[PDB]
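J.: I have a structure here, written as structure tokens, and I will follow up with some questions on it.
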Amino acid sequence: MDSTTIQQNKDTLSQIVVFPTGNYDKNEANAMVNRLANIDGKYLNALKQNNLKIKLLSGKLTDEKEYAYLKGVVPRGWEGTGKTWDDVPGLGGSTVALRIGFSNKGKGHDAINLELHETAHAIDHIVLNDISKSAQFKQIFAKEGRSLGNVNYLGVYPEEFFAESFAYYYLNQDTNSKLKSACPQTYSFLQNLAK
Ligand SMILES: [Zn+2]
């Protein structure tokens, strides 16, 4: 978007994003906020209204006290991988927590972008009343839910296809155009949702 809208959304994010105590790459943390600032301001203002916080983490997720209960827990589908929640860089839903530096695909996660995927979960659940489970989205998901790949994950859980599609829509113009070409109904759905 234009530089002015980005600055306005960053001002909104200043009352949403919470930075960690420990040491971390300040420039990369700022880059994560810049990418979050591409999300439509209506969604950001709604997260602010519900007092949702986006906690950026300087270390492992499970080294935060509020998530210490996840230490040693094996995520769904990760059995036999030798990996646990200790290795998970982000989560989204009723809360959002994101490890600084793990934005890009493959940094311990399969999303096109960590912060947009997880924040999409929170928007889905807190702002949009679990719209990813709506009848309208289910029909779209049945047709297009496999077209971003990861067929046995994104294609099985509409909440994950929604979050990944949301991330594609708002990350950059390239992922936005790829979404329109691969998932035209999902693209139009997200386009109207922001109107
Ligand atoms: Zn997810």
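Numbering of chain A is taken from Swiss-Prot, so the residues present carry the numbers 26-220, in order.
Cβ atoms are placed via backbone N, Cα and C, with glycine included.
Below, the features straight out of Swiss-Prot:
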type	residues	note
ACT_SITE	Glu143	active site, proton acceptor
BINDING	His142, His146, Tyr178, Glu185	Zn(2+) binding site
MUTAGEN	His146 to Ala	Not able to bind zinc. Highly reduced activity on fibronectin. Loss of activity on fibrinogen
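Show me how these features fit into the structure around them.
T.: Cβ environment of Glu143 (active site, proton acceptor): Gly115, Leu116, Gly117, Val121, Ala122, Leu123, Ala136, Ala188 lie under 8 Å away, each six or more residues apart in the same chain.
Following the DSSP three-state reduction, the secondary structure of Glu185 (Zn(2+) binding site) is helix. Its Cβ placed at the centre, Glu185 (Zn(2+) binding site) has 22 other Cβ atoms within 10 Å.
Contacts of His146 (mutagenesis position) defined by a Cβ separation under 8 A and a same-chain sequence distance of 6+ are given as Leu116, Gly117, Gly118, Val121, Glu184, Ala188, in order along the sequence.
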J.: Looking only at Cβ atoms, how many others are within 10 Å of the one on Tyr178 (Zn(2+) binding site)?
T.: 14
J.: Please report the three-state DSSP label of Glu143 (active site, proton acceptor).
T.: helix
J.: For the recorded Zn(2+) site formed by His142, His146, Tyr178, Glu185, name the remaining residues of the chain with Cβ within 8 Å of the site's Cβ center, in chain order.
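T.: For the Zn(2+) site, the extra neighbours are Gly117, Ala136, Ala145, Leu179, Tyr182, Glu184, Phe186, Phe187, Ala188, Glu189.
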